[PDB]
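> Structure in structure tokens, see below.
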Amino acid sequence: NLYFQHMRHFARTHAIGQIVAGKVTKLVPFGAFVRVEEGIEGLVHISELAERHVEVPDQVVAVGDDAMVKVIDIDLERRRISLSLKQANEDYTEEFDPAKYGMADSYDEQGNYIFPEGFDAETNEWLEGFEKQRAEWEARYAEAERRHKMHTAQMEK
């Protein structure tokens, strides 16, 4: 069941270009539906499945596959999220850029790092009293790292 509200939330929290963990749910002649989050499914067009030319999506993915895919567009009016597997792989880098994997909020518009609230830059430590914020942040960061490790698996494969 799709809600505008859930799709709007996803858009307000996932920057275009983000690389997200998805599950391949259905193959059609023009691509593969991939579920990224509860009630959030996107389409990888068949042209966005790989670098090589593919005639049927089945040549690249199967229902049940985990795939790290890039968010390339979001259309809330028509409730469609566009995804790309090929572009995820083009953007990949052995060096971890947290900004691509769920930490976009940790960089300002010019791309400088933004120290999280509760952490002191000039001293390079977390502050007393912000233990809960530290834990939320470290969870986020660990999940971003995990996504990158998953992506490294995808490239190694």
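Counting begins at 1 with the first residue displayed.
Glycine too: its Cβ is placed from the backbone N, Cα and C atoms.
Pulled these features from Swiss-Prot for this protein:
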MUTAGEN   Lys26 to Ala (Swiss-Prot position 303)  2.5-fold decrease in binding of POA, decreased binding of tmRNA (expressed as residues 285-481)
MUTAGEN   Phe30 to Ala (Swiss-Prot position 307)  2.5-fold decrease in binding of POA, decreased binding of tmRNA (expressed as residues 285-481)
MUTAGEN   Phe33 to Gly (Swiss-Prot position 310)  3-fold decrease in binding of POA, decreased binding of tmRNA (expressed as residues 285-481)
MUTAGEN   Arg80 to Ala (Swiss-Prot position 357)  2.7-fold decrease in binding of POA, decreased binding of tmRNA (expressed as residues 285-481)
> Give the number of CB atoms, excluding that of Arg80 (mutagenesis position) itself, located within 10 Å of its CB.
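Cβ-Cβ neighbours of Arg80 (mutagenesis position) within 10 Å number 13.
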> Among the mutagenesis positions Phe30, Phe33, which residue has its Cβ surrounded by the fewest other Cβ atoms within 10 Å?
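Across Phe30, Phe33, these mutagenesis positions, the one with fewest Cβ atoms within 10 Å is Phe30.
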> Using Cα coordinates, what distance in whole Å links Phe33 (mutagenesis position) and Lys26 (mutagenesis position)?
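Per the Cα atoms, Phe33 (mutagenesis position) and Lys26 (mutagenesis position) stand 5 Å apart.
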> Reported as an integer number of Å, what is the Cα distance between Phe30 (mutagenesis position) and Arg80 (mutagenesis position)?
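On Cα coordinates alone, these residues lie 15 Å apart.
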> Using C-alpha atoms only, work out the spacing between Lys26 (mutagenesis position) and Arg80 (mutagenesis position) and round it to an integer in Å.
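Answer for this pair: 15 Å between alpha carbons.
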> Starting from the Cβ of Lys26 (mutagenesis position), draw a 10 Å sphere and report how many other Cβ atoms land inside it.
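Result for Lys26 (mutagenesis position): 13 neighbouring Cβ atoms inside 10 Å.
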> Where does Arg80 (mutagenesis position) sit in DSSP terms: helix, strand, or coil?
strand
